[PDB]
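First up is the structure itself, then whatever we jot down about it.
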Amino acid sequence: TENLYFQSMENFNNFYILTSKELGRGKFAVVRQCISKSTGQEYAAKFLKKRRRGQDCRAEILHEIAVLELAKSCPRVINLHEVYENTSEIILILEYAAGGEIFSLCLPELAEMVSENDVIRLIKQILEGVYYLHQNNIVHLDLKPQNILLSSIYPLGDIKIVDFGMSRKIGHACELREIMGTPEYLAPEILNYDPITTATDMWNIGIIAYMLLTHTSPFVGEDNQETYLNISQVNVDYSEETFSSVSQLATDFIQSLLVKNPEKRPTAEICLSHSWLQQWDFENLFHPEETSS
Ligand SMILES: O=C(O)CSc1ncnc2cc(-c3ccc(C4CC4)cc3)sc12
């Protein structure tokens, strides 16, 4: 008996054609590439079921749209173009991140195609987006590498943060939704049920840097029990073998974030001034402290 709020499914099919590129699939969401019939511009269409696990989720979807809308001025966060609705689904028409997941750069296979320069620029862009979110009292709470996309891979483009499905305000309760992330990506405070902090996102940025640089998962074990022990003890491989091609400054950056006590983690703003991320574009003329006069 529910009335629909967003633009009709008839309008969706009038304005867009879905392509044979299925981009993603979870239990209650599907992402498909679509094309504007008028312009030829590619978009991502995310189909969110309004009913999940026997719960009505339209209010939660509205909240997630409210968060995307707030980030429209931030180019590090995926842009929302339009919204449609049918009996079962709310459909987000998103900016299409043609490079796909940054997770692809963390596989041993693409190690060779990704530079130190590249990792520094991608971490800096992720920090710019997370800074913007934290200044607006938004904690993402699902910053796995599968939720950071790229505008292109050949050549390497710009990052786009996606999937605000878990996002909250600072100090909201850590309940079931929280503690059902992918186990190897959960912060220690989530395992202890502590109130939400911006510091949880900073833990996840540490994991992203670790995976981009080592091509290995810092916390995953043979089973969930082992994963949860690795997180809760912060048992991370910093061996000479794993880090032989990783700079000390990158190690320092990671080791500052992967710490048990969230209050000891640096903020996004402090991370943006980290010595690792300070780099001069060699094609620019540097103006040194000793002036010609
Ligand atoms: O899950 C969400 O909340 C949004 S997911 C999404 N949003 C915007 N643009 C793209 C491009 C994708 C993409 C996936 C895979 C690939 C190629 C097959 C590997 C290329 C692009 S997924 C996506």
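Residue numbers in this text run from 1 along the chain shown.
Even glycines carry a Cβ here, placed using N, Cα and C.
Residues or ranges marked as domain 'Protein kinase' by Swiss-Prot: 17-277.
For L23 (ATP binding site), the count of additional Cβ atoms within 10 Å of its Cβ stands at 19 [all protein chains shown]. The ATP binding site annotation in Swiss-Prot covers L23, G24, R25, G26, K27, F28, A29, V30, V31, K46.
In sequence order, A29, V30, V31, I91, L92, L94 constitute the residues six or more apart from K46 (mutagenesis position) in its chain with CB-CB distances below 8 Å. Recorded in Swiss-Prot as a mutagenesis result, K46 to A (Swiss-Prot position 62) carries the remark: Loss of activity and of apoptotic function.
Residues or ranges marked as active site, proton acceptor in Swiss-Prot: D142. In sequence order, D163, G165, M166, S167, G181, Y185 constitute the residues six or more apart from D142 (active site, proton acceptor) in its chain with CB-CB distances below 8 Å.
Listed in sequence order, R52 are the same-chain residues six or more apart from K27 (ATP binding site) with CB atoms under 8 A from its CB. Cβ-based crowding with a 10 Å cutoff singles out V31 as the top-ranked of the binding-site residues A29, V31. In this structure, the recorded positions that sit close to ligand 1, with a C-beta under 6 angstroms from any of its atoms, are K46, chosen from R25, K27, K46, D142. DSSP classifies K46 (mutagenesis position) as strand under the three-state reduction.
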